[PDB]
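To start, the structure itself, in structure tokens.
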Amino acid sequence: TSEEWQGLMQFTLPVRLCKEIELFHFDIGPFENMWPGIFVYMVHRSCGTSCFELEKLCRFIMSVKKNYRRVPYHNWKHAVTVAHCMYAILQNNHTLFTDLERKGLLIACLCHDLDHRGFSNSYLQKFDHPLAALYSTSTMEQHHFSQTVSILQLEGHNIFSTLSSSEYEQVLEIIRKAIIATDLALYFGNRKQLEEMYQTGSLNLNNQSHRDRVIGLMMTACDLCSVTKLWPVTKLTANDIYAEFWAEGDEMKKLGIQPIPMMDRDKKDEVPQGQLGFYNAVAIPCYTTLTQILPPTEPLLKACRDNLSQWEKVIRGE
Amino acid sequence: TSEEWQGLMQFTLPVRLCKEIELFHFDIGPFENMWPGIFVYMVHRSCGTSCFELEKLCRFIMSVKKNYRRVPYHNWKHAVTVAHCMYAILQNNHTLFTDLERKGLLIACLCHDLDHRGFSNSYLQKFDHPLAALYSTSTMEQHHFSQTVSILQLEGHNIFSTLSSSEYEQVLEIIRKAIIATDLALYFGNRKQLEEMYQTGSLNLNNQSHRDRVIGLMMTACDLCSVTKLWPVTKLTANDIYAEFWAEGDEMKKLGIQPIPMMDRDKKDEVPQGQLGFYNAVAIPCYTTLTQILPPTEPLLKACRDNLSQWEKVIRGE
Amino acid sequence: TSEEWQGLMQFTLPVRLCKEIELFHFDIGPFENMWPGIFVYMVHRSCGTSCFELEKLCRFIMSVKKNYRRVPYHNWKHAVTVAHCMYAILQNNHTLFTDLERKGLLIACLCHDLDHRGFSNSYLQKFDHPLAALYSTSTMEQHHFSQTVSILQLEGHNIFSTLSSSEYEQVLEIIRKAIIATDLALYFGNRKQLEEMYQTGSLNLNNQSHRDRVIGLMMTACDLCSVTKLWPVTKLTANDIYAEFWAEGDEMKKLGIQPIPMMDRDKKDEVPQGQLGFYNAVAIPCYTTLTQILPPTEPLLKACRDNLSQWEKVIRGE
Ligand SMILES: OCC1CCN(c2ncccc2Oc2ccc(Nc3nc4ccccc4[nH]3)cc2)CC1
Ligand SMILES: OCC1CCN(c2ncccc2Oc2ccc(Nc3nc4ccccc4[nH]3)cc2)CC1
Ligand SMILES: OCC1CCN(c2ncccc2Oc2ccc(Nc3nc4ccccc4[nH]3)cc2)CC1
Ligand SMILES: [Zn+2]
Ligand SMILES: [Zn+2]
Ligand SMILES: [Zn+2]
Ligand SMILES: [Zn+2]
Ligand SMILES: [Zn+2]
Ligand SMILES: [Zn+2]
């Protein structure tokens, strides 16, 4: 049978990639046509060779790719990068997650920014974009999930067709919650709740609502993982995100609205302090809380701390 | 019938767009996939819901889009922007124009820079491009019109198929003259003639040759309308046009010809004075004459004057 | 017959192009859709109107184009530029080369960088790219040749189908050797051998191994021909190559490897001295040796010398 022949197959990467893909700070490289293979490899190792039908998975992956846009940061490379961080979390906490969760979370990460235009929820609201009329909150994130379902609905694209309806409904809910959780506006309340539950000892991974919250934080951690890379990667990637943000600031000015310094290219000089503030207020607390809940995710926090030190070095003119 | 069902249809934009599209200084925004709908809306309001068969118009619009190139300024965004300025002129002088003219002029504006390479007529002549051998004068503009006719000749693309042959010939002549008029070399003589006829009182919109001249000036006014936007739009758009011009200057240098300061990136510092000179010699006289002939086009002149003041502020180092 | 109708055909370029295409320092221009015609013209003049079936050649050319990538330097424009330099060498040494060699070398030049990613052999090795596992030496160059053969194997793409098998095997060997010779690592040993054989008088174009070496040097000369253009062309093209090199340097830093100053954008200021060193160590000796072997290639050396002077002028701050 087809599933039998698939069980005999072994998917391998080049030697350096096989070794370094296990590291949290792995960078996927500039060879775009290797990314699909990298994702398949990760799915194989974290889920199993029989989790997805290979032909369907490849078809799905290429369609997801086609539905990411040629924008500076929120692109296909970001999608695979976020997926890899999830892989590393899964592999280092392999005891904790079900079959459905491993399937669902890697797919959720790959799909989490589908059809991103390089503009924030705030801008879409102020422009009065049709998406903002349909989705009052988490505008882009609800769209990302809608795009995911649409791709799954294409002929030969349902990678979950081997699942029972019950399991299918569960995995789609996992994916939905995970993608919505990438709305950074929702992160602040989520992390606060998680910190409180952790300190009191009420936090319980057997409780579905608590489990959803931890998955949420994992999604934030993966989404921001560019700050957990080695310095050259982190610093160069910052150029990409600011390219998007400054373009949005330009568009804000065209609406006759003064953008916040973050989106304003005239405030270029304040970038190092802006990043410092972001690490202090968002990135460090995220990875700190994550490391408390899932201790094997410690390398993410260490690398984030190292990058904070690098930004401090930039500020001092050193 | 199909035309009956179309009469029942109402095309609407988002609230902010419905309001602000009526303003001369409206900016069409960064969401490319909304531009076709914006054009259809404008056609509906200025011409009527029964002017074009919707299916044919949409097919036409997408083919026009496909025949604009990925250049910094003379692109699809410019085409829709010029079309919008015409819409605003038409709507504020709604009493003056025939059914054919409203149809023709919006289409002419949409098509007026079709297949632009980002190079001037001068460069094509000096390179010895095949187009310069075919069209001795108004080289690119004659090509733009040729492209328009070719698109109209495609199966299911004749948006004027409901017209009599007589009316079809008239609308094509309207379009031809309008597109040729966008050759800025022809603007100077046209505006001079118009000014003289206006001051003596010989100018008569019932005279076809006079009417052609006024339409010509309207085309210049729409073509240059980026100078009639709010300052942030006008200033940022200047970056796009200079990207094209400097690339042409580079190509001139490659032919062993010293380009004029306008096309020379080494003369970056002279941009503010260059713009001032352009507003004084071209833009202000254009909108001044247009406002004299068509008083409701006054906001274009006011906004142009405001931008002149902004360039003066740049020059002073303020 | 078809070949009879082809014999009656005359392919012509615009007047300026017909004249200036014969000059070594000709630049192919910014009009991409003219490059195929320029190549066909060159094939017609250097080989003959009956060398290739026109329909097949056009199909081949467009497929080659499609297999070059949108990178700053190693692109479709580079391919045609290298092909033109070969044309000029062939036309000025028209007595020396066989029918097969003229066919083969123009095609080899057009195909010599097929599917280039904008990264060096060194980077592919350090990344551990699958291509480096397949080709231990001349990694990209072996791939370029593999791509060439694959394109030739496509239905209706075998431009050599009129050749006997013996002649087909010969032309493919000519192409293979020529493309491999564009590996600059191999140039140093080749030029040294050629210089020694020239000075002793052992160099003999009737000896196949010697002939292969001279063709090799011709390939290096064509590959580097951007340094033999007029100053504005040479200087602007330098921007393109450094865009690629600096991107590679970025990627090196992402691997945790300090790149050499050549690939490091932080060493921007050292570009003029870097170019001077390159002209001294590589470019001048290449064209010097080539001019010794083939005296009519003298203009390449003169133009290279002129550009060396220009870089010296940059260094002095003049
Ligand atoms: O190192 C690359 C990563 C940096 C953080 N990344 C972000 N992810 C999600 C949202 C925003 C991200 O980047 C930021 C975060 C904070 C800022 N804050 C900020 N405030 C500023 C004030 C003045 C000037 C610049 C400023 N940047 C800017 C960009 C992803 C890529
Ligand atoms: O604000 C954006 C609009 C500016 C005017 N636009 C033009 N439209 C048609 C032709 C030329 C346009 O832009 C100009 C106009 C005049 C100049 N003149 C000029 N002379 C210069 C001398 C030295 C240095 C720069 C110079 N620019 C440059 C660009 C469209 C976009
Ligand atoms: O003028 C345009 C041509 C310049 C030479 N070109 C090259 N072709 C093949 C390989 C490398 C080419 O460009 C070079 C050659 C040498 C260098 N060397 C160099 N060393 C440097 C040290 C510090 C800073 C910059 C440096 N560049 C850089 C680029 C093609 C385009
Ligand atoms: Zn997102
Ligand atoms: Zn994201
Ligand atoms: Zn034009
Ligand atoms: Zn225009
Ligand atoms: Zn090469
Ligand atoms: Zn090359």
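Chain A is numbered as in Swiss-Prot; shown residues: 718-1035, in order.
Cβ coordinates are placed from backbone N, Cα and C, and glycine is handled just like the others.
Of all Cβ atoms in the protein chains displayed, 22 besides its own lie within 10 Å of the Cβ of A:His791 (active site, proton donor). Per Swiss-Prot, the feature active site, proton donor maps to A:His791; the stated evidence is similarity to another entry.
Annotation for A:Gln992 (3',5'-cyclic GMP binding site): spatial neighbours A:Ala955, A:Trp1028, criterion Cβ-Cβ under 8 Å with sequence separation of six or more. As annotated by Swiss-Prot, 3',5'-cyclic GMP binding site applies to A:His791, A:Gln992.
The Cβ neighbour count for A:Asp830 (mutagenesis position), using a 10 Å radius over every protein chain in view, is 25. Summarising the annotation, Swiss-Prot assigns divalent metal cation 2 binding site to A:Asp830.
The domain 'PDEase' feature in Swiss-Prot is assigned to A:718-1035; the stated evidence is sequence analysis.
According to Swiss-Prot, the mutagenesis experiment A:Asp830 to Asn carries the annotation: Reduces activity 1000-fold. A:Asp830 (mutagenesis position) falls within neither a helix nor a strand when secondary structure is assigned with DSSP, and so counts as coil.
In Swiss-Prot, a mutagenesis experiment is listed as A:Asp830 to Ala, annotated with the note Loss of activity and of zinc binding.
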Secondary structure at A:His791 (active site, proton donor), reduced by DSSP to three states:
coil
How big is the Cα-to-Cα gap, in Å, between A:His791 (active site, proton donor) and A:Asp830 (mutagenesis position)?
7
